[PDB]
Amino acid sequence: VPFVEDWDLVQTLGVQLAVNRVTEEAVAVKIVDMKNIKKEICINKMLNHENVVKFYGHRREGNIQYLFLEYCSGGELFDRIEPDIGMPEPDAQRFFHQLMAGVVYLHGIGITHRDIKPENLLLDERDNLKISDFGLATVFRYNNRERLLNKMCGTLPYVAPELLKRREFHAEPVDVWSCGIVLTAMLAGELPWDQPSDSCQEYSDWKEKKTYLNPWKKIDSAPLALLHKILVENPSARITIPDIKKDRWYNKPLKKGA
Ligand SMILES: N#Cc1cc2c(cn1)[nH]c1ncc(-c3ccccc3O)cc12
């Protein structure tokens, strides 16, 4: 079939929406003028999960790299979060379930995302959540051997406190922490602090258990109890994903089917 390899770029997504000339299939094409991306492509080639943005392949033409990726027509989770309100608890729990599934998957293959936030969590036409953008992602386990991380990266309001305090740290608790900040945002429509430092008053308040303040006062006791287990300063004491899956709120029936 002639023309089947031709794509019309029709709209900027943040990354272009590309539509196939013949089939009308929509994909996202990430255009990166190399005048970093080799690692992103390498990691993307490893990924196959329903809650991770699918990678279809790539083509380079001179200096511009083109990554062909899963198109998520529901846009960013960020835009489902109403400022100062958040979203309905059942929607937040469903999104949180899907986020955990994606992160369990990545961690199982030894990959850490390192920049989980609502801007990077995309939604398909059925509002299924997809983890996107592996530009900051890295290998933390290879040949069944863990490598400790030392590079400071991510996004300050979402970063775990150990990344600011310690020279080296385990990868998995950092992604757990960012998922907790995402959950807070979904349930309160606000981020709890600028960054998790002892200099940050809102972070000190949390450590002193002042949950009569915002954002915490807006969050029901059940999800709040989970957040108390996730947003724990010591990453060794922090809840792991297998234990998140046993959490009372995590397992609370809330949401009807589509
Ligand atoms: N990096 C990155 C990246 C980014 C995307 C993607 C794959 N990778 N698929 C998408 N589908 C929709 C969107 C999108 C559409 C509308 C509004 C905001 C968006 O981020 C972004 C991506």
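The residue numbers of chain A are those assigned by Swiss-Prot, with the residues present covering 3-16, 23-43, 51-273 sequentially.
Determination method: X-ray crystallography, 1.9 Å.
Note: Cβ is positioned from N, Cα and C throughout, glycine not excepted.
So that you can see what the record holds, here are the features copied from Swiss-Prot:
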MUTAGEN   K38 to R  Abolishes kinase activity
MUTAGEN   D130 to A  Abolishes kinase activity
ACT_SITE  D130  active site, proton acceptor
MUTAGEN   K132 to R  Strong reduction of chromatin-associated CHK1 ubiquitination
Length of the line joining the Cα atoms of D130 (mutagenesis position) and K38 (mutagenesis position), in Å: 18
Length of the line joining the Cα atoms of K132 (mutagenesis position) and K38 (mutagenesis position), in Å: 19
Deposited-model gap closure distance - 6 residues unmodelled, Cα of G16 to Cα of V23, Å: 5
Surrounding CB atoms that lie within 10 Å of the CB of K38 (mutagenesis position), all protein chains: 23
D130 (mutagenesis position) - helix vs strand vs coil (DSSP): coil
Length in angstrom of the chain break flanked by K43 and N51 (7 residues not modelled, CA to CA): 12
